[PDB]
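For reference, the structure discussed in these notes is given below.
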Amino acid sequence: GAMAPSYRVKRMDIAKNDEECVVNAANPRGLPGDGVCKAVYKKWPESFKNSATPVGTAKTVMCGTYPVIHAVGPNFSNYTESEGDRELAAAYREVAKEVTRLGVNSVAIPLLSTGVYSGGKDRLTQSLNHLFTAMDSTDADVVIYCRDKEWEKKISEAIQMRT
Ligand SMILES: Cc1cc(C)c2c(=O)[nH]n(C)c2n1
Ligand SMILES: [Cl-]
Ligand SMILES: [Cl-]
Ligand SMILES: [Cl-]
């Protein structure tokens, strides 16, 4: 575990992370997809061997010895708010299990279901809180990656408000 487990946020490509493993915002079919998923596919294509996994689950595949945790958030275009909320919480719980199992001291994580799976809604708070609920009991350093400047400020504020 990390000596003083922390949360941090960076505004940059998660494919350039400085952590011991990465969480992919995957599709259920293990397809290269778009957004975070496509950047992960370009950086760690080997990790997409038998990466397909259901909504609300996480499946880890090694690129060399570097773990890629394929976490499948719900597409809120397809799910009800209620069911999508449940699956989004579940995907993060499965990430917490994988991070623990791997014995990593740090993990790079995007906000699941906040991009093309958001159903055209701002889910920063919903997704971040489910991330916290899952990861708070882990001792890995968590580094959240985002691309939007205002999202960076809002994530940084939400982290600092609990410290
Ligand atoms: C909306 C979005 C798109 C891309 C391409 C990335 C990325 O490479 N890292 N993050 C968190 C991203 N978020
Ligand atoms: Cl970048
Ligand atoms: Cl997404
Ligand atoms: Cl973002």
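Numbering starts at 1 and runs along the chain as it is shown here.
Header says: X-ray crystallography, 1.6 Å.
Every residue, even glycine, has its Cβ placed from backbone N, Cα and C.
As recorded in Swiss-Prot:
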MUTAGEN   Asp13 to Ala (Swiss-Prot position 1343)  Partial loss of ADP-ribose 1'' phosphate phosphatase activity
BINDING   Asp13, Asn27, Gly35, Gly115, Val116, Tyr117  ADP-D-ribose binding site
MUTAGEN   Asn27 to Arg or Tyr (Swiss-Prot position 1357)  Almost complete loss of mono-ADP-ribosylhydrolase activity
MUTAGEN   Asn27 to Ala (Swiss-Prot position 1357)  Partial loss of mono-ADP-ribosylhydrolase activity; complete loss of ADP-ribose 1'' phosphate phosphatase activity
MUTAGEN   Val36 to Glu or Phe (Swiss-Prot position 1366)  Almost complete loss of mono-ADP-ribosylhydrolase activity
MUTAGEN   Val36 to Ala (Swiss-Prot position 1366)  Partial loss of mono-ADP-ribosylhydrolase activity
MUTAGEN   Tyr117 to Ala (Swiss-Prot position 1447)  Partial loss of mono-ADP-ribosylhydrolase activity; complete loss of ADP-ribose 1'' phosphate phosphatase activity
MUTAGEN   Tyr117 to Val or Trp (Swiss-Prot position 1447)  Almost complete loss of mono-ADP-ribosylhydrolase activity
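Sequence features, as recorded in Swiss-Prot, placed on the structure.
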residue : record                    : Cβ within 10 Å
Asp13   : mutagenesis position      : 14
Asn27   : mutagenesis position      : 21
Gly35   : ADP-D-ribose binding site : 14
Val36   : mutagenesis position      : 25
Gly115  : ADP-D-ribose binding site : 18
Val116  : ADP-D-ribose binding site : 16
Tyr117  : mutagenesis position      : 25
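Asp13 are the recorded positions among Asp13, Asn27, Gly35, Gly115, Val116, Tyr117 whose C-beta comes within less than 6 Å of an atom of ligand 2, given in sequence order. A Cα-Cα distance of 10 Å separates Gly35 (ADP-D-ribose binding site) from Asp13 (mutagenesis position). Checking the recorded positions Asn27, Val116, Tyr117 for a CB within less than 6 Å of any atom of ligand 1 leaves no residue at all. In the three-state DSSP assignment, the secondary structure recorded for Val116 (ADP-D-ribose binding site) is coil.
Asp13 (mutagenesis position) falls outside any helix or strand according to DSSP and counts as coil. Binding of ADP-D-ribose is attributed in the record to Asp13, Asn27, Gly35, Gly115, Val116, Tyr117, and the widest Cα separation among these residues amounts to 18 Å. Using a 10 Å Cα-Cα cut-off around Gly115 (ADP-D-ribose binding site), the mutagenesis positions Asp13, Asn27, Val36 reduce to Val36. Counting only the Cα atoms, the space from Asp13 (mutagenesis position) to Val116 (ADP-D-ribose binding site) is about 17 angstrom. Proximity of the mutagenesis positions (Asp13, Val36, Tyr117) to ligand 3: a Cβ under 6 Å from the molecule is found for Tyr117. According to DSSP, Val36 (mutagenesis position) is assigned to a helical segment.
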